[PDB]
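Structure record follows, encoded as structure tokens.
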Amino acid sequence: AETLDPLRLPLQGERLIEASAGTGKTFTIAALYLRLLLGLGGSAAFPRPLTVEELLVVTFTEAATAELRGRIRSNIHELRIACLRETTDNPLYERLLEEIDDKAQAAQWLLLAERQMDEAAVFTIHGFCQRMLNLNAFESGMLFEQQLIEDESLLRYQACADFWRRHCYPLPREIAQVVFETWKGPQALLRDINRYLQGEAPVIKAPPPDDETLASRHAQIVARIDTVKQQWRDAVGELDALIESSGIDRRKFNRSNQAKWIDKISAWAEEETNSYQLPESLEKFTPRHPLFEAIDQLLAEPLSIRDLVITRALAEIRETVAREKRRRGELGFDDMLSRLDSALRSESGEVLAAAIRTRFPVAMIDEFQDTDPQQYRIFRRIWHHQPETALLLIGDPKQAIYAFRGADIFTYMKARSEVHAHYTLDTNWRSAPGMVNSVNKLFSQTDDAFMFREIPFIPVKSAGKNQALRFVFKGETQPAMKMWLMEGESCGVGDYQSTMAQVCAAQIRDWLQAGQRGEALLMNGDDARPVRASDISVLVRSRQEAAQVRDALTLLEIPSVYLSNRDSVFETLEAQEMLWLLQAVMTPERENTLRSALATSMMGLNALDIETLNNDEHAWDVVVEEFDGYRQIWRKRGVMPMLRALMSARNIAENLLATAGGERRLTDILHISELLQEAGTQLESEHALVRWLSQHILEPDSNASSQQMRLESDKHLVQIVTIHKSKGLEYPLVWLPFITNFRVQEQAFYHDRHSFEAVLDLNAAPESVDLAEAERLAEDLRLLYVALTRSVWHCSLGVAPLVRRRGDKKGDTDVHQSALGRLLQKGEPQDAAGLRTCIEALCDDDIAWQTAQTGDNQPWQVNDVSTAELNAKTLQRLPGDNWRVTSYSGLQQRXXXXXXXXXXXXXXXXXXXXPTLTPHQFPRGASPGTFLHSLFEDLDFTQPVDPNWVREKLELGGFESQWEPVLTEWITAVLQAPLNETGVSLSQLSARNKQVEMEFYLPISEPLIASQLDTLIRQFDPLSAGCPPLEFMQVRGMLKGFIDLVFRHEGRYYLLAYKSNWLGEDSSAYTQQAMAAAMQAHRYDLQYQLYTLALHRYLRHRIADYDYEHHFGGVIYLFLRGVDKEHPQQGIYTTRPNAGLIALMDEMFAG
DNA sequence: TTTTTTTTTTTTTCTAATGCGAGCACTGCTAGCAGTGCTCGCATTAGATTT
Ligand SMILES: Nc1ncnc2c1ncn2[C@@H]1O[C@H](COP(=O)(O)OP(=O)(O)NP(=O)(O)O)[C@@H](O)[C@H]1O
Ligand SMILES: [Mg+2]
């Protein structure tokens, strides 16, 4: 191994950089990145400068991608600034500038990079394969649009039920009897194999042959026991044994059992008494005869169907899932990586690789100590060969804690084997000069602490920037590390979790109270800062642990967050209260479903409130009323407006904040509301939303957005976080209360030392159990390391004489099975006293141990807060006046009051009196009318009608052929009808004189008031005598409309508008009278007058020397259904604006 | 194609380990008996991760 200079590293081929924690591994990535952008290092430099989009960086967490992206952004910026200033105040940039040749061109490339930084390539693996597939699809053999799915547990469970249906339901009674014992149903089976369904499939040690069924195995074991049954039945009834005291004479009664126990094969369980007849058992207390020894053969291998079922099911469920996801064309996290691996694996995949070597002719993988077999197979297959591509693997093998997630150390060690070059970073930059020496001391206690020959520990040296770091608590400095030793002899896990959590809390509030007085300080040299509850972090292994920490820690009135919390809001009680409320406001009529909502802690009502409110009817009616207004807000304005109104009126948003802790509760309420919007839009119903909320109250899921928000950022908080979620992070003061604890793995899963392949032994044979438990322990060490390197100034950690074995007083302390204990005892069992001494041995000036003494004084001393007077400003002017763009439709609107305006007539008369090719029968609505119009839109008037053209319109319309012969006739009647007094046929109109569907915008300047208009209307209009004055609110703005048709005949223009409607009638129900009736009913009066104004202004605009009276021909409403070959008048209607009404009207809209 | 009623509660783990208690065989010490060494069985207690 050689030491590393960032600027000396050749970037060619594969390169491994290894170094301990806090050594700046992440920190160097920046420097190499810059170097790559500029093509620097000379001999060590890459052949050619690279573009930001060609640099691949792959990091472990989505958060890390964000951070590193930012840091690289900043560093590029600063370096550019320096290149323009030619000097800089930072040493690394200074050396870069010494290496750089031309500073100007350098600054140019940098600028360009800085711009490119948006698309800059940084990913995780699961974020990399994702992109890469969707990037090059053919090669990868993917669809182009992949719909992701994040819930793979439901598909998986589905498949497990499918298996357990086809491979279990067929079983006859007797085999089923055996299946039942090992697991009830697939709900449990899934729980057993679940870690093995996900990620790379394991290899199974000594798998059953492929052809063996359940009935086969079962018949086998049937006979295996049967032989012993006959045999024991034959040899029974004789004492040839040498009788011994300790073997108790009543042992012969056991034999009665066995000769009795031999009846049927139906049982899978041999008797406990059989253990007595083992020649290894008895001879310890007389070889007997062979079968006496055969029982030992029978009891040597546990009799089970288990391995076979886990094998068949594990192979099947995996496939089935993959197939169902193929059918939907979906994808998933493990499935992403898997699919890219497979894609490369395939013969075609070699093309694929070639593209990537083009896309990223370098890659820098960070946090590589966590690596998967698949991952390394990929990165190798891509970059292991070919020139001009580099590869940079960055990792500390000491830190790989993720084995549970499928990562494996052994494949890292493999890569470490196949890389010729190693590089090492010497100095820890992260933490105090004390903390370095502490850790070094603790891991130097034994030889080969990490108990992998390939993972040697080395001493590291603090930096010079950190030399002055110190932490002070009540004056004199506190040693960098303090181990809190528990008192007493034997300790169970529970006692330990109570006490140590508690003590941690007591210590934490002391630091705080001394932090508000400014006594305790985090000091770099003379500089300082008090210890806020922010800078403290508490690292725990699991969730239950963390809750155990918080409950005690909030009991002392210190607000605390848990950063790994995946719990979802809907699991809380506030979601439930929200349900009670929404459910009440929905139907306040029901006495019960309302009162329930009133009793909620959210409403904050006493028992006296609800009591009296059950008595006086007036109040109860008032409540019912207010909720009835809430339903209104609910229907009109949506949801969140309602809950807003309720919160204001009830004053709850304030009363919670008054209440202690209620701040959290209020955050939950607001959050839930915010979700009720997101689901509120997509669902149209008011009611289906209450449908929805319940369904989420039942299944909280895991999912991201419904996960709880942090309670408050106002106050600095205790950031209580799991180890794994602390990786790559930094925590100035750090607590490890429960670190002593351990978990002995009963499952047997390990790696072969030779092949380095993940091997599962479905059989419990103790060897493999050992081979695994060694792994569990080494991993626990790596947890300890990572946990200790997190701190900057101070880290405290608990130590206890923990006892796993249930015997009380021995001298057994299992602490040597703890990760930390083994480091204190150098892997030697001791007594609790020996524990205390071994702690005392290493304790000098850094490590300092105090006994763990429970105490309680005061939760904490807030001393409260002072604020001010405060007020909200209030708008004075109206928010805005009326400016609206409307059509005539925005005029009739609706009438609130005695008179309501509708197209239809309310009065109805019943009829008691008692060829389908007719116009009246045509469908109705906006849809049918839009079709009818759209015909005449392209339709040609001079040519007759082509029924084929009809059929292909109706076909497009979706209308059947029930119409085509019915239509093509009618249209001709339309086009052939003469019009007005001129007698014009629609047929006679040349496309030169046609104008189809004119859209116009007509400005209305000063506000247009109804009564100031309808008097002008009624005055000159005979038709406006009918019905009240039109009523529309004051409006100022633009007006829209579509002329159906405009055409000129005899040098004289016309205005044409089609109308259809009329559900009830066919015949003369269209007359001169009834047309004028309906016109007055739907207020087409104002409509045609308005158009005439528009057409008027448009002609006045277009036609040089235009005059209204000379050029204008009147207005024509054509009721399509109204057209009948029998009567020329029916369906057509014509009126002329007075020319005296337009004269004043136009002036009115002008001012 | 017509129409009436009525209100609420229930359950909850399994496996394993020890500690002791009861009963017995032997063996040594002063043929029987007391003790010890022993051994099994019944109840009680404890613990069940990590994106
Ligand atoms: N060369 C350097 N000069 C100055 N400060 C540095 C240098 N290298 C690292 N640091 C600082 O030291 C700390 C640790 O750096 P970091 O890059 O996280 O190391 P690391 O190896 O990635 N730690 P981890 O992710 O836990 O292994 C950071 O707070 C850096 O700012
Ligand atoms: Mg890092």
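Our numbering is plain: 1 for the first residue shown, then up by one each step along the chain.
Looks like electron microscopy, 3.8 Å, at least that's what the header says.
Any Cβ shown, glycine's included, is placed from N, Cα and C.
These come from Swiss-Prot:
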- A:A19, A:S20, A:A21, A:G22, A:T23, A:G24, A:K25, A:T26, A:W429: ATP binding site (BINDING)
- A:462-728: domain 'UvrD-like helicase C-terminal' (DOMAIN)
- A:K25 to Q (Swiss-Prot position 29): Subunit loses ATPase and 3'-5' helicase activity, holoenzyme has 3-5 fold less helicase activity, 20-fold less processivity (MUTAGEN)
- A:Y785 to H (Swiss-Prot position 803): Large decrease in recombination, loss of Chi hotspot activity, decreased RecB helicase rate, retains nuclease activity but not Chi-sequence specificity, does not load RecA (MUTAGEN)
- A:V786 to E (Swiss-Prot position 804): Large decrease in recombination, loss of Chi hotspot activity, decreased RecB helicase rate, retains nuclease activity but not Chi-sequence specificity, does not load RecA (MUTAGEN)
- A:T789 to I (Swiss-Prot position 807): In recB-2109; absence of nuclease modification at Chi sites (MUTAGEN)
- A:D1044 to A (Swiss-Prot position 1067): Subunit loses nuclease activity (MUTAGEN)
Cα-Cα distance, maximum over A:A19, A:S20, A:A21, A:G22, A:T23, A:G24, A:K25, A:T26, A:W429, record's ATP binders, Å: 12
Other residues, Cβ within 8 Å of A:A19, A:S20, A:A21, A:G22, A:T23, A:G24, A:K25, A:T26, A:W429 Cβ centroid (ATP site): A:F27, A:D396, A:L425, A:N428, A:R430
Local Cβ density at A:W429 (ATP binding site) - other Cβ atoms counted within 10 Å: 14
Contacting recorded positions, sequence order - A:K25, A:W429, A:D1044 vs ligand 2, Cβ under 6 Å: A:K25
Distant-in-sequence Cβ neighbours of A:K25 (mutagenesis position), under 8 Å, six or more positions away: A:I17, A:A19, A:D366, A:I394, A:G395, A:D396, A:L425
Residues that sit under 8 angstroms from A:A21 (ATP binding site) by C-beta distance, when 6+ apart in the chain: A:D396, A:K398, A:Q399, A:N428, A:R430, A:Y785, A:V786, A:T789
Entry from the recorded positions list A:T23, A:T789 having the most other CB atoms no farther than 10 A: A:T789
Cβ neighbour count (within 10 Å, all chains shown) around A:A19 (ATP binding site): 24
Neighbourhood of ligand 1 - mutagenesis positions from A:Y785, A:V786, A:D1044 with Cβ under 6 Å: none
Rounded distance in angstrom between the Cα atoms of A:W429 (ATP binding site) and A:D1044 (mutagenesis position): 80
A:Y785 (mutagenesis position): tally of other CB atoms within 10 A of its CB: 23
Cα distance (Å, whole number) from A:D1044 (mutagenesis position) to A:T23 (ATP binding site): 78
List of residues, in chain order, with Cβ under 8 A from that of A:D1044 (mutagenesis position) and at least 6 apart: A:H933, A:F936, A:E997, A:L1056, A:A1057, A:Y1058
For A:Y785 (mutagenesis position): DSSP state (helix, strand, coil): helix
